[PDB]
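Undergrad: This is the structure, below, for whatever I ask next.
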Amino acid sequence: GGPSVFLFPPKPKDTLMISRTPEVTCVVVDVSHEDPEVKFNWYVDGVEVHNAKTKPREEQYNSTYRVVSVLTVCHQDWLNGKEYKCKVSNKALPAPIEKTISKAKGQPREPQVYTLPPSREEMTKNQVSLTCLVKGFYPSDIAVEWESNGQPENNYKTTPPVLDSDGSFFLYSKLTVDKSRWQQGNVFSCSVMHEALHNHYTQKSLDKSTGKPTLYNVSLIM
Amino acid sequence: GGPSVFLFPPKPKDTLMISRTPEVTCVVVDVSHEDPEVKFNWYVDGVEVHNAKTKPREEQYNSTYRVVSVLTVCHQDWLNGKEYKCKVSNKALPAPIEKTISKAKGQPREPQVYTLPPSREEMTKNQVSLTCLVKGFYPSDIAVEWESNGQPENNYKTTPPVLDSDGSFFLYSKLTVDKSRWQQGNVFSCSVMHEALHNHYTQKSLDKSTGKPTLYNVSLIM
Amino acid sequence: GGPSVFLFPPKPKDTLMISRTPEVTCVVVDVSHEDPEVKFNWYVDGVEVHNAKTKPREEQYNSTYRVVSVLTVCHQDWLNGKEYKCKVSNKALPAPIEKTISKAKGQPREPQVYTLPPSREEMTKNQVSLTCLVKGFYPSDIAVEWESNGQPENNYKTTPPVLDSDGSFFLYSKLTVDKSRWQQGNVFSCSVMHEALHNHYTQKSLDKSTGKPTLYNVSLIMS
């Protein structure tokens, strides 16, 4: 019944890395059936961008009109804290409504990354789960990716960040791998991308040899 | 009078790194004193852009003017091979000249990065040398940096890339480390940025006693 | 100045251990076709050399015309730092252009050469890369050649010298060999030749067992 705007901020996975271009999403819901057409305006620090693109109207199962607009923004523009305003004007609406967003503002904190060897009891099971702890970053946005031998791994899970007592955030990332690969000796790396990190990247490393001391001394039992 | 127009390609480090956008300039020199007006035009795939910047002329002892016009290029847009053309119109020049730049076409190859520990004999000298070797990257552009525990080090020196036996390229980077820091076991990271690299970044770790691990005991007591 | 003078300095490697006499060419390029004839004169310490030689002219695909000259120079003469001048005069050029070649007047610096054993990751690949670097030589004239039994391998690659903060120069040399031959413990060395080095020759031996002589494989059995 009542129109509302949920302006989607660009995903950090796109904004931080060069590979993908960040996109800004403006969604209009509860659009009046008499006036399907909706007029859009875009403000960047008080200027109008000519790169705006629009999508055709979509009708869902609930017969609620929803209009989505996607905007291409440079990677560095979002990181600079530029204010982005989406303005919606329609005949049904008595006055246009503007929703503004910007990146979170605060003191940056360099996250700390640790790797955890798998538990001994996990050796009983066929599959073993690794552990990468990233803790101590004030901003909520962060990227975590597992990769081995130079290729990405598509079987991993990252927990949402959880606020700490001091205000920092911590999270765990787990990678499930079969036991034979762990016995082989292949290296696994949990890479973290954050705005406060130097060069916006940090890589770690874990393998079977990390647990073993640098002096090869353990022999066969009995 | 033999005018010179130089279309400087953007620096590879700026293109690969996200901190600074790549910068493209189309400089014109050898301009007569009686003609201090220079007309600059920039076409992005045949479209005008309002980001063009104009700078005042600079006088030189060689009686040649120096005017520089610079444009910012999006990181993602450059990697797509988009055509960027600069057109210079001068009254002194009988014919205005236009030059277009685009990314070269080829098959990228993933480079291999290795770290070489310092020789024992060098340990008798005042300092030691850490060597980072990158090999097998077909494109001539590459970014090499060195860090230690987060803080970057600016003591590295990188040799210009040269051809290989199979047409590839290899690069060597040397950094000077005091023995006092090396004995404690400080961890150093060699960072490589390239187009044919996963997320255009790779870290190789090198520290004290990381090579030839000790193997002393092979038999257990019982 | 219509005609141009292209000077080819003697090869720094050639002036080293005697293989052939180094040749310096004072080529005259961009010669106008109207007056192909060119006047050539010498200036060496005020005395003209008696070993003057000339070569037939060559005509390129484009309109550029070149005149090439060759010489023979003793190895000890170049090391003496003598001054050389080839004077080119032509009707097209209003005034002659001066380009004098002489040895660099800098303080020699004794260079240091080291070898680095290949990394463990290189052992995974079918090829093994051996690297040796030379650093600390102020002059840019140096040679590095990977020498083995019989004919030296042609697979070696040398990077151009790079200036350092101290003002000296450093460079690397890389040789790729078969993985199987590495375990055989064959002798490997890269000879470095520089004017500052004693006898203009230095060698460093690289071997798998020379990296670490620590005793290993200690086994204890208790009843």
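Sequential numbering from 1, following the chain as shown.
Cβ atoms here come from the backbone N, Cα and C positions, even for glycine.
So Swiss-Prot has the following annotated:
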type	residues	note
MUTAGEN	A:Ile18 to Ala (Swiss-Prot position 255)	Impaired ability to activate the classical complement pathway
MUTAGEN	A:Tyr65 to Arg (Swiss-Prot position 302)	Impaired ability to activate the classical complement pathway
MUTAGEN	A:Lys87 to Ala (Swiss-Prot position 324)	Impaired ability to activate the classical complement pathway
MUTAGEN	A:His200 to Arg (Swiss-Prot position 437)	Enhanced ability to activate the classical complement pathway
Undergrad: For A:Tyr65 (mutagenesis position), what is the secondary structure by DSSP, using just helix, strand and coil?
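TA: The residue in question, A:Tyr65 (mutagenesis position), is strand (DSSP, three-state).
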Undergrad: In sequence order, which same-chain residues at least six apart have a C-beta under 8 angstroms from A:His200 (mutagenesis position)?
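TA: Spatial neighbours, sequence-distant, of A:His200 (mutagenesis position): A:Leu16, A:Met193, A:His194.
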Undergrad: Of these mutagenesis positions, A:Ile18, A:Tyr65, A:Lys87, A:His200, which are close to chain B by the rule of a Cβ under 8 Å away?
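TA: Filtering A:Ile18, A:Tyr65, A:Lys87, A:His200 for a Cβ under 8 Å from chain B leaves A:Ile18, A:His200.
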Undergrad: List every residue in the same chain as A:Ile18 (mutagenesis position), at least 6 positions away in sequence, whose Cβ is under 8 Å from its Cβ.
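TA: Set apart from A:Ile18 (mutagenesis position) by at least 6 residues yet with Cβ under 8 Å, we have A:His75.
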Undergrad: Please report the number of other Cβ atoms within 10 Å of the Cβ of A:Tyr65 (mutagenesis position).
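TA: The answer is 18.
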Undergrad: Under a three-state reading of DSSP, tell me whether A:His200 (mutagenesis position) is helix, strand or coil.
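TA: In the DSSP reduction, A:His200 (mutagenesis position) maps to helix.
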